[PDB]
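Visitor: My questions all concern the structure below.
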Amino acid sequence: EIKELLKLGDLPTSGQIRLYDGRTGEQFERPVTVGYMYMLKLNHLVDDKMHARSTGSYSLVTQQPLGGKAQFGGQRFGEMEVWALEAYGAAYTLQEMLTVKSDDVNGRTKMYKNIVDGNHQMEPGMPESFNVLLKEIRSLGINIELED
Amino acid sequence: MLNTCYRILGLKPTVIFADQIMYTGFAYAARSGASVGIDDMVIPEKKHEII
Amino acid sequence: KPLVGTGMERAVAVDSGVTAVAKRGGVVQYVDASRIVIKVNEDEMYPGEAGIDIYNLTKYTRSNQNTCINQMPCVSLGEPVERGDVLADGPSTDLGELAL
Amino acid sequence: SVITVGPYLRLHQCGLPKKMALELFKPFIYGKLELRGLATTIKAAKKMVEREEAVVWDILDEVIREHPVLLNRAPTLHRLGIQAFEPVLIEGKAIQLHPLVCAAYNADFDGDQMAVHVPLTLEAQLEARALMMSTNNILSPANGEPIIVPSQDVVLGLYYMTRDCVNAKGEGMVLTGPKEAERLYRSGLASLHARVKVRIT
Amino acid sequence: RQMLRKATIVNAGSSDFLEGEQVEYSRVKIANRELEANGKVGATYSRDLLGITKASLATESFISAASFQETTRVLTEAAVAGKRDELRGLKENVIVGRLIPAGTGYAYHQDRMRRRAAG
Amino acid sequence: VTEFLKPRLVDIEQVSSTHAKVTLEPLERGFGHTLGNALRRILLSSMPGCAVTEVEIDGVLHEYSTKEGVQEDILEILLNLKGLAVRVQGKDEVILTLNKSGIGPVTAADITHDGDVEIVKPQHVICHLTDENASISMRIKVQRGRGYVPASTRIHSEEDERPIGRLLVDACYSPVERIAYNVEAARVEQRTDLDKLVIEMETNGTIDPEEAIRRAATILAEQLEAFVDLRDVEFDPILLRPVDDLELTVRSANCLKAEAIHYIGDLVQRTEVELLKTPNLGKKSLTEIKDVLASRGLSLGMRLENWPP
Amino acid sequence: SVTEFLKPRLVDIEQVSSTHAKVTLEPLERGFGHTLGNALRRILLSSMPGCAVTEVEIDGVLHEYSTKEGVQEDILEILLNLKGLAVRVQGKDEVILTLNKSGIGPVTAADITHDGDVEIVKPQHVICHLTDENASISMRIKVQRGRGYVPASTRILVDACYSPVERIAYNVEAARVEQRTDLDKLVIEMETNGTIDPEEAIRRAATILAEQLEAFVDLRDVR
Amino acid sequence: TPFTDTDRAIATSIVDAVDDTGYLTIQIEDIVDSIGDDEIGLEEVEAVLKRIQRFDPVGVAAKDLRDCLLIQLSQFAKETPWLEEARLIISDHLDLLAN
Amino acid sequence: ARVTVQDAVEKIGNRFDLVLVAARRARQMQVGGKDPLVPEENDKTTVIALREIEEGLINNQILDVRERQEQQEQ
Amino acid sequence: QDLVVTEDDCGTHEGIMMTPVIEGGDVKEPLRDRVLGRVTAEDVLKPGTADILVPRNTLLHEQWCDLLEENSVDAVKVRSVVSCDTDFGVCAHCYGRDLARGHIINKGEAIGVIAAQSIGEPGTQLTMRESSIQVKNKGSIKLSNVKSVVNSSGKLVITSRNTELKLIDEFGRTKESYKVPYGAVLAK
């Protein structure tokens, strides 16, 4: 019945049609199938998907970038990503992601200053979350400290 | 083809070869037309007798 | 509208309550971008009322998804309207058919 | 951002939107502006970057040039879920990914998103260039088979172009090999022509 | 190989009259005690393999194997026994925030270890 | 070249008001396709026309509202005005007014007619009214351009001149919007077998087919003239004021003159330790000079890369 | 603005050899890259003045299934080598050429008789393979004038490679001037058989097309 | 900003002695006493303070109202009129305007 | 941009010592006091140092020799 | 995760014997890819007496496997990771290449995380869960130390529970095992 209906409007019953290229004007062999499909636009737009960040506001505890676009938040490196970096052998990139881009408070400012001055050097220091963990463990009756 | 290129020549020729293969394949696939339709898939006439 | 459908779009659009269907209507007096008034004929009329049905359309209101909800009239002045006939088209509706 | 296909790209390259850039590289923009004497003070540099001037765009194009940036698909199961590319500024809002590396990333170009991370120290940049670069991940570290292989819309093209059919246009032609393109493009023979004798070196 | 560790012993061998000693440590002790001073006192060992979740928690550093599965039991055992970490693993160096002893940081780790021998 | 026998424009046909069919003289083999493709691409790409750019109506403020007595919304009104086809004489940037009252259809015919504006289809629809007391009155601005220009492109040009109620619409500027060609071997029966190409263009009435073809040919010739002759095988620091008005107390001017110090920048890009290598000026004098320089340049803070003459 | 179009000024060309050249243009208008490039490619691939050898009358049997009798190389390969010969004759419709050579074996283009207008771009080209003895051979070759190319199946004996080009291709890349990056960048890489510089061939094709379309403007741009 | 170590210490002290309104609370000789260095001088502290006066909030860290409006008047370009008049009033007629 | 690193890898040997050597050389070039032994082509210090290593002019021995000589010349 | 290449050589001859997996119908994996990226021990010996094919510590890059197949060797003793006697980590002479590189593994590389990441990446697995002997080609019996006992008919009885057959066509290469119980009766 579809083939019959195509014959009433004077169209090729096969459904295919010869097409030409718009840039060269050379006919495509193997005639192409054209038609009318009902296309609909979904609620996943790229305007709401893009997000970028260089330096914003951190949290009072653990001093890390906030999160998932919650007031210009940062993105989450994870256990699988650090496994990937270790498999690559990316010690310096791993240390950088661990300290400079994160809760190393005295190192974030130094790295920003060196970048603006054109130095590209890192002062790793020590993350703030480890200090928070040490304080939380000492809040229980468990002595813990770092030796020399 | 890619594996032999890598094994014989090296890394730079095989990277260039991969890029050029992608370019030429993309071009000629579009130049071929290569559509799909209802009549493209055919049903054997013996299907009814087998059933 | 879809050129290829299944016939259920009319029922979905009507039953979704997203349009403005005419109850006990006979004829249209005044059509506007945001108002429709229908002069109900005497057959479907009971004594004690003027005989005017008024529909106030919904124009550009936020949804739960921050989308737009807009109703647009379909009828014109002096167009006889029966009972159960649509008068406005909600979001993604074309003459009472689900058109998304 | 959402992933998009760029076929014009080469292996060591990606399409980074200009809107996303000039935000990841903002300290570098400030440094270059101060060095070139276009902004005597940090407040002036900030105002000039916020106004998005042509000098800012030129400086961004200059600073982003030899600076690898690494992309990461959200479920990263093996090593090749993170690779480093050379950013190419595109006018748009979606990251353009390479079809050959799509297989390693397991991307499918239907709503998949991809994260971007910038290395800033010299050791990190040299590391992204010498260990994580997508032109260094040829073979798989699991078995050894190559991880880059044409898979779709390229296999079909090569298969179509290298095929034989009898009684095609220009069956008996004999030529030198550079002439096959001149013969297909203008007139005379089809790419499916048989019995064609060409001298190959 | 990672599964095949933590060898128990049946003979004393002057090492320790306990159970649950690592194969590498026991082999080092045997090679340093037998050939050097007293080759007569050999400590026979039995290689008893462990599952993944069990050999994961049987590590010398409490900083690792505490984040793995259970923190309360590991922390209580470490507090009671009074143990030290020394930061020998990738997880330990990651948590502390230093260069991992693998890849480009391996040379730095080797130099630090060599310098710590003298002081 | 051996007698190319190059083509001529002959037998221009006008099928309808918006549909034409032009023919060209028989031409050599392998030229019909290239000429036709180039002409079609240029005609679809860049052909100047006129389109509505901005519409102001006294009644409404924004485009997301309605108007009492009018059936369609302001969005429908703007989308109906977008397709309004109109050709304009010499000057561009014309503004025309439309005022009407009643209950009938409001078409493009009942628009104030000027001497330099011609409506080509006066049966268009501008969202007719329904109430007898309703009366629409708007001002339509028509310009001429070359390609599609969205509303966002023309936003930066208007910062202060953007009153409430002046609604802008997208511009198309393109009067062709469809064209096909076909090459056949005929009309050269006298000479050898050559090809003639026929162009089937479907405009909207704004442009003349012969004029459009001539414009496309001129554009192609101008573009090609750059291939005939193959050859060919500012930014500065803002602070460039002189060394004057720097409050040279006693010997700072003498030191600057003896050291051949430039106006400002070379003095700015100096460190204190290196400046002490200069002939002795005194700590107090150095601090005073540092204060004067700092009040404008943040304590001798700059490292310039290059120095223009 | 209204009728102003961007004209290419960066026309830097870099050539690897005297027959290979890679041309490049500065950002054109949007979509003009394909227009100009395809027009030029088609015009200089299908219609270009030039001279070429067309047919050959070797002493022996006219059929292709001939024998060696000392050449050691098949006549099909002889004709294939002849096709790759760039001859250039000044204002002569058709001329005849011949050769006579001893039996050392290396047969080069210098063996053909030297005529006033017939010239050979390179005389180290191999027409005949290494002979086995002192036996000679007469070629009796001839050339004509033509444009483009026609096969020998229809227009007779070996072929007619009149067009003096080998390979033409173009690529179109993105470019920006100040803010808009939706501008194109034509890249042309052409190979010439010889006797014509690649830039000269491009210029000739451009002039051909310009004089081809100037008849349609009907004497536009008077002043 | 490119300060020396001593200049950085002085700037840190000065910015520590800054109120919410933007005017420094303690006076310059008090700042000099807080530094407590024989080498440090009033001219040096003035140089550092004037260097940090040009920071993003204009007229911040000003000793009083007199030298807060004057900074912005000097900042504004000479093209706008009545500038000289405004400078003359703000220089030494502050009480004259206040009453 | 430099497409691949293989000549430098073959020259150095370890595939991880190359990063350290090129980093300590690009540090000299960037922080200043040094001049590129290879003609720069509007390249960044990272690529300049990597290409100098590839050409066979810099390693973990030449750099130490030059540093020791400069220190002793003080 | 703790495993890292720290040593260059452990100086041990211990290792696992590697043979093609010959069970069921035919071989599922030959001695072609199970040994391609390994370093053999000194146990490699030519089929002929007092003849050798390759030295002790060699890396079978591309052609030593070809020579080994030409000589038709089934069992090769190859040093492995478990045999390595290094105190911490493993040595580099018992791991081969198995990377994006065509050379032996460098010291400092994280074998521990390179592995266990290629084992769990293929998460394309599933969930929710004595008389028939057919030979493939010509072969021998290869009883492999089966206790022969007197049988009623013209055959030999079997008393041992550990019986294994093998088919030999032209060399030491086998075709199938076909383990049989003690009730088997030798037909040939």
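Residues displayed in chain D correspond, in order, to Swiss-Prot positions 353-553.
Backbone N, Cα and C atoms are what each Cβ position is placed from, and that goes for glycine too.
Annotation comment: Swiss-Prot describes D:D460, D:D462, D:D464 as Mg(2+) binding site. Record note (Swiss-Prot), mutagenesis D:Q504 to P: Resistant to antibiotics salinamide A and B. The unchanged residue is displayed.
What does the local environment look like for each feature on the list?
Guide: Cβ contacts within 10 Å of D:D460 (Mg(2+) binding site), excluding its own Cβ and spanning all protein chains shown: 9.
Around D:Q504 (mutagenesis position), no same-chain residue at least 6 positions away in sequence has a Cβ under 8 Å from its Cβ.
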Visitor: Relative to the mean position of the Cβ atoms of D:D460, D:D462, D:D464, the recorded Mg(2+) site, which additional same-chain residues have Cβ within 8 Å?
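Guide: Residues close to the Mg(2+) site, other than D:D460, D:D462, D:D464: D:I355, D:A459, D:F461, D:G463.
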Visitor: At a 10 Å cut-off from the C-beta of D:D462 (Mg(2+) binding site), count the other C-beta atoms across all protein chains.
Guide: 8
Visitor: In sequence order, what residues of the same chain, 6+ apart, have a Cβ less than 8 Å from the Cβ of D:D464 (Mg(2+) binding site)?
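Guide: Within the chain, D:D464 (Mg(2+) binding site) has Cβ neighbours under 8 Å at D:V354, D:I355, D:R425, D:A426.
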